[PDB]
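Scroll down for the structure; my scribbles are underneath it.
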Amino acid sequence: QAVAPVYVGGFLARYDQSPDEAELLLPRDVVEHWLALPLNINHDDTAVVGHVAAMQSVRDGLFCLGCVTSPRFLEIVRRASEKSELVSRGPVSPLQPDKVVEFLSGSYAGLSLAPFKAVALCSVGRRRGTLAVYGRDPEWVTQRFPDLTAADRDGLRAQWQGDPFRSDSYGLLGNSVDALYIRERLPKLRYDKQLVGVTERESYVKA
Amino acid sequence: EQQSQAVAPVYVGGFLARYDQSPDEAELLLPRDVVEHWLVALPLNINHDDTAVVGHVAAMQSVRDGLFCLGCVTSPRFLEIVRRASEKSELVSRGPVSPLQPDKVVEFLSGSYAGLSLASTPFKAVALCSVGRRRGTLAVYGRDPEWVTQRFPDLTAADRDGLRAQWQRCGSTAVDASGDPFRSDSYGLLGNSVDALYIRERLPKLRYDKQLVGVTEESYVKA
């Protein structure tokens, strides 16, 4: 099923990465101290598509696993995915094509952490290393990140084991044009890929 | 009343090809002698998608520096989709460069479909796209055909007279026959938008085009 739930994993922050804006600083102790959050689209709270299913502070940063569950959102995505050349091209070599997952991978390639508040799926995160990895199996999703240990995954696994989306296709389309003008979006995304060791050769990542 | 001005027609102009630009790919070659020979309004669509016709081409003219065209976006359904999406754009909310009146629809089109692409009897259609494969194909949107043509420094007063004779002569067209020619929807445009995000060097290409055609000197262009 295309509209079945979709899991998304990735780091919300990389501790060894020094941000340009002081406003983006997120030290380890701060995270461990203040450590379900809604999952929305680009910080629009009228665009909640699911929830954060797990959060773990690991060696390199704060890892998160979210679950996209909104039927309204997933249907919009399904329909849009059918009109995407990128999606039609499919994944690399062995991965099974999955239109909904691939469209999400292409559109919201990054994560952004807004106690806490919420995690937003965005075209690219302001913090580096925040690549979003989508998949149908949460176990598979966490396995895409070389940095995570079995113990890391054990902590995450324990955590993840009305329709909140109050937006529409028009809203996502308006957001899509903003994305086109984020400076250095692809370079930033590729840098993130490198930092977290995730490749398009073993995931649905499009950057 | 206000949302009415938003869905009024939108004119778009720009070069479909630059005679001064040597393309790396042979399939993109379009020499002046050829254009003249080849040179009933052509349809205007979104990224060469036949189910996404939004208007027609009002004028086409081979000038000194290339093939220039002027199109008219008329589709009520497409214009309404664009209007709704434009209300949810941070880019559009920031508005245009000072003197220009904010125009959500025009700004959304300027941002999304910043390029023009010719669909090679010889001429079949013109496509609005995120960025053209031929350099210098920047798309300039506006509510007035005259204003749009005036954005391009290369065009002479004589060049504009020829284009004008064409669009003032262009009354009703076959494309926009007895109804909306658009056979797509917001989902179709949304799907196309993800594709645009992965076009390499999109902004640098758009910036290069803008300078090449002198539009850098005021308009709704977002790049």
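All residue numbers given for chain B refer to Swiss-Prot; the residues shown span 5-43, 55-135, 153-249, 251-256 in order.
Header says: X-ray crystallography, 2.0 Å.
Cβ from N, Cα, C; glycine included.
Some features that Swiss-Prot has for this protein:
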ACT_SITE  B:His63  active site, charge relay system
ACT_SITE  B:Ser132  active site, charge relay system
MUTAGEN   B:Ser225 to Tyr  150-fold reduced catalytic efficiency
MUTAGEN   B:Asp227 to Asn  1300-fold reduced catalytic efficiency
MUTAGEN   B:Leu229 to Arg  1800-fold reduced catalytic efficiency
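On the structure: features taken from Swiss-Prot.
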| residue | record | DSSP (3 states) |
| --- | --- | --- |
| B:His63 | active site, charge relay system | coil |
| B:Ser132 | active site, charge relay system | strand |
| B:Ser225 | mutagenesis position | helix |
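Those recorded positions from the list B:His63, B:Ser132, B:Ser225 that have a Cβ under 8 Å from chain A Cβ atoms: B:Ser225.
A 10 Å radius around the C-alpha of B:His63 (active site, charge relay system) takes in these recorded positions out of B:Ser132, B:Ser225, B:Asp227, B:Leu229, in sequence order: B:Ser132.
Counting only residues at least six positions away in the same chain, the Cβ atoms of B:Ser162 sit under 8 Å from the Cβ of B:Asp227 (mutagenesis position). Distance (Cα-Cα) between B:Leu43 and B:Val55, which enclose 11 unmodelled residues in the deposited structure, is 12 Å.
Comparing the recorded positions B:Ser132, B:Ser225 on other C-beta atoms within 10 angstroms of each C-beta gives the minimum for B:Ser132. Missing residues between B:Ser135 and B:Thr153: 17. Distance between their CA atoms: 9 Å. In this structure the C-alpha atoms belonging to B:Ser132 (active site, charge relay system) and B:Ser225 (mutagenesis position) are separated by 16 Å.
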